[PDB]
Amino acid sequence: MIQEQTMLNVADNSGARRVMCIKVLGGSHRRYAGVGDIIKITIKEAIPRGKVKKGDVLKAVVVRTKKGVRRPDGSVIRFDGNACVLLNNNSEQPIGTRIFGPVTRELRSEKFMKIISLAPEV
Amino acid sequence: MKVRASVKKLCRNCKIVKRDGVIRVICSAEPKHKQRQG
Amino acid sequence: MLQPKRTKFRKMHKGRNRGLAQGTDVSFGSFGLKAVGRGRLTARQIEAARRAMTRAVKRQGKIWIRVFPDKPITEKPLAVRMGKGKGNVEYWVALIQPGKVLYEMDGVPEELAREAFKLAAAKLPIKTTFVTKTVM
Amino acid sequence: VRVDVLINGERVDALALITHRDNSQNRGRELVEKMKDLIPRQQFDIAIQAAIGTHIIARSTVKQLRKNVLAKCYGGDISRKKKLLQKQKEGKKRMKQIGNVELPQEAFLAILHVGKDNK
RNA sequence: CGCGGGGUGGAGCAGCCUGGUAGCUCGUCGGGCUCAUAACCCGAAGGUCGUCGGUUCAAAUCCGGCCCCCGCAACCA
RNA sequence: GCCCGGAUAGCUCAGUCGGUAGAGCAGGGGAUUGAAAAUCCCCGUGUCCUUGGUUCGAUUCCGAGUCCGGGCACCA
RNA sequence: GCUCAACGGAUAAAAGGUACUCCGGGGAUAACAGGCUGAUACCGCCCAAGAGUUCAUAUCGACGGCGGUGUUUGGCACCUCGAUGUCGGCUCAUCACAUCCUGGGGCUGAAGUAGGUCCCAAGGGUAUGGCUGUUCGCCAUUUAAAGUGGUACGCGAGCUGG
RNA sequence: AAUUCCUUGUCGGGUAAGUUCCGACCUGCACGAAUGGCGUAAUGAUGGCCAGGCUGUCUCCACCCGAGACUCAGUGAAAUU
RNA sequence: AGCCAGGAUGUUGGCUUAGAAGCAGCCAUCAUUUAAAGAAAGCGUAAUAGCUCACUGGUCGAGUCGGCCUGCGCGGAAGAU
Ligand SMILES: *C(=O)[C@@H](N)Cc1ccccc1
């Protein structure tokens, strides 16, 4: 459950640091994003070296979420903090080249091909 | 097909017919000339 | 377009519009638009009705306008209350009553005139009909 | 001939063109049409206009923005209402003469074709 | 829209209220003085009086309309 | 969209009942200077916005158009 | 002997403020909603000059003409002065169709995808934020779309009080 | 601008987006020098804006604790018409 | 009305346009072959060619046609409990 506002930590490098949801893309009146839903992003902090600078607007896959995720057996993952990897606004595809921390198995898909290939676990 | 209130012929091929209460021009020649209501 | 050059007074009563027209017969020319209606012709309408009519016979042929505006039709401004004087003049209009002949034409084919008018008729408030100069 | 593109009389060398004169009226009355759709509304009424020499073969205009002013008076007397609207008019005449219009990246996109992707 | 003041030589103002007459400073033109230009001295030229149509023996003036200018008013809801 | 006035040289503009069009300035020359500005002088270098029509004849008149200024109406 | 010109002439003799208010009355008379009206607005339609490579009517359509609805501004003063409390926001709504999406069709300057445009249809659906009291609008990013209108410009004996 | 109608003027700053807020411009409808002019540390239950923290204000409301409401016995109003 | 035929010559009419051949436009529109045929009523062509109507023959055998003046009707005609 990510919602508008809601600061997100970023998984990939590219100087993102702190970030804020501005829209949940999907449908009319859509409320929540989690798992690996695509969303809008707007930067706040950012590193000085800057793969991307402060005040940018972007897209991002929600990855880890504090509310966790379920799946068929009733098992439930629940990461301590929300995190998303950035995406190029038109072409999609992560603009980063690394992934920090675990990502969920659920994320797997064609367009999210480049992420799960990276990252230490799951 | 144009509705319009004053139908009338255009092309010589235009026909004028009264199906139901409605009037209707009919040019087999040029399709644009179809018209209802007049 | 087309109004008296001068007037003995500036404004005028609303009047009334009863009775059959005077100049009911053609003379200046051959073909003619007789009225049949009752009403008015603002100085524009006798004009725009003309431009439709001149543009058909083109430069050839001739035309006489039997009627002339000569009646002020005053009006009050936009959203103002009644009665602080008669409103100032806005547009001239010529009353016309049934049988009045509105236009005439000369060196033209009869069939170019039924058309030359029928265009002109569409631009006018009153009903009309084509008519001929007659042997008498 | 050249076909310069004016903006409030500020001729813009960037948009200069060269076309056979018969062609000019269409390239003329078209080039303004891109400008009309991509110059943001301004606080005073605007006048885009393609023209050859001083002669002007085409024009379009952006509209004014304007305060409602009347949204208040509702007694229905008119003279009490022309007073407000008279200022709205008298003052736009001033704002129109100082004018001046920044034109950033517009001297570029679409105006230089690249109005379609990938661009 | 409502009241009231104004349009006069190239410029800024008198003249009008008190129908018969247009004046001031400037500048423009010519001539002087100086090595030459300013200033300076002498002479001169220059005005449908905002248009229109009216009272008139006669209109810058008088009374009506139209054209800009400026000033004041536009209030209780 | 209506109303009134417009479109005349490279630029700012004067003119037309229907009788072979101009001014300042810019430009190009002359005079002057040892030559330079400056100054005086001299040349218009236009199909009278574009397109059709009437007239012996059109920059004026007429038709259609693209435009410029002002005045109303639209213009958070 | 009066320009007592407010000209049948209240005195020989006279101006303003009130949001600090007061009393007697008035729907005889104004501000809101209603009513009649429809100039203004909005919406169609008739005529067809013009634009559309040629091509009046795929698309637009000038001047001029005839209508409809009762959103705006208005008119008149019919109803309420013997206290009816006016925009917007919240909450819950409801009818109209001149339809924003979805659905069915004719024409197209409709190859395809994507459109334009009129006819049919009201079952369901119809965005969150930034600024501002604002409805509106401009901007931000969404969406199948972010419809236009009435309902006392719905809704204060239901809340709010900007 | 506590003053500026036109006006959300125009430029810059902050904001994903800022009719307010901040610094400027000067075309001041209609600032001005003891009906004071321009500054100014401390003070303010004063006006406006921004940020960190904290959260049921909110997305969106769920449960529980007690006093009313509801039923039984005793007493027993009011505006109104 | 239908069905079978002809629908020609001067000649690409004049210009104007790269092209203007019945047909993009402007002015004109006579003359011959005859049953009859417009220098052209549409379609057609880049331009020609090409296909029709107009007018004539043939079969066909009984009314056909377009306006006028009047009676009544039909479209025009969309609203909110
Ligand atoms: C803008 O301020 C207005 N034109 C918009 C509007 C005003 C009042 C009511 C509805 C719209």
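Quick check of the header: electron microscopy, 3.2 Å.
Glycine is no exception: its Cβ is also placed from the backbone N, Cα and C atoms.
Under its mutagenesis annotations, Swiss-Prot gives A:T97 to A the following note: Reduced RsfS binding. Sequence-distant neighbours of A:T97 (mutagenesis position) (same chain, six or more apart, CB under 8 Å from its CB) are A:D12, A:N13, A:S14, listed in sequence order.
Quoted from Swiss-Prot, the note on the mutagenesis of A:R98 to A is: Reduced RsfS binding. A coil conformation is recorded for A:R98 (mutagenesis position) in the three-state DSSP classification, outside any helix or strand. Listed in sequence order, the residues of the same chain lying 6 or more apart from A:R98 (mutagenesis position) and placing their CB within less than 8 Å of its CB are A:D12, A:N13, A:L118.
Annotation of the mutagenesis experiment A:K114 to A in Swiss-Prot: Reduced RsfS binding. All protein chains considered, the CB of A:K114 (mutagenesis position) has 14 other CB atoms within 10 Å.
Under the DSSP three-state reduction, A:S117 (mutagenesis position) is assigned to coil, being neither helix nor strand. Looking at Swiss-Prot, you'll find the mutagenesis A:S117 to A noted as follows: No change in RsfS binding.
Neighbour count (other Cβ atoms within 10 Å of the Cβ, all protein chains): 8 for A:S117 (mutagenesis position).
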